[PDB]
Amino acid sequence: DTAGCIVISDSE
Amino acid sequence: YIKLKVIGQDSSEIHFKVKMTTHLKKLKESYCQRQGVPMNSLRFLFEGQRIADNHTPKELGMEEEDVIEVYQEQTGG
């Protein structure tokens, strides 16, 4: 099947 | 971390984990880069409303396992 994992780091 | 449910129209399970400090501004471009498309080519729809570049994960009411939709715009990017 399809599994996607994305992690994003954003700071004010 | 806040794990949102990004289910594509093609029935794809994408787990996008964000934070509270992060701006939704970068969230939009990151998704575009992930799909390999220009910015503003896709529109995010949350509870009928569209997510703006100046929106925050704090407002509206986003929680864990939150379902959100994203469709292609008419502008083309």
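Quick note: numbers on chain B are straight from Swiss-Prot, i.e. 21-97, in order.
This deposition comes from solution NMR.
Even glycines carry a Cβ here, placed using N, Cα and C.
Counting only residues at least six positions away in the same chain, the Cβ atoms of B:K23, B:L24, B:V26, B:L47, B:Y51 sit under 8 Å from the Cβ of B:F36 (mutagenesis position). Here the residue is the original one, while Swiss-Prot reports the published mutagenesis B:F36 to A with the comment Abolishes binding to PIAS2.
Residues within less than 8 Å, Cβ to Cβ, of B:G97 (mutagenesis position) and separated from it by at least 6 positions along the same chain comprise B:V57, B:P58, B:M59, B:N60, B:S61. Here Swiss-Prot describes B:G97 to A as a published mutagenesis experiment; the accompanying note says: Abolishes sumoylation of ZBED1.
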Secondary structure of B:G97 (mutagenesis position) (DSSP, helix/strand/coil): coil
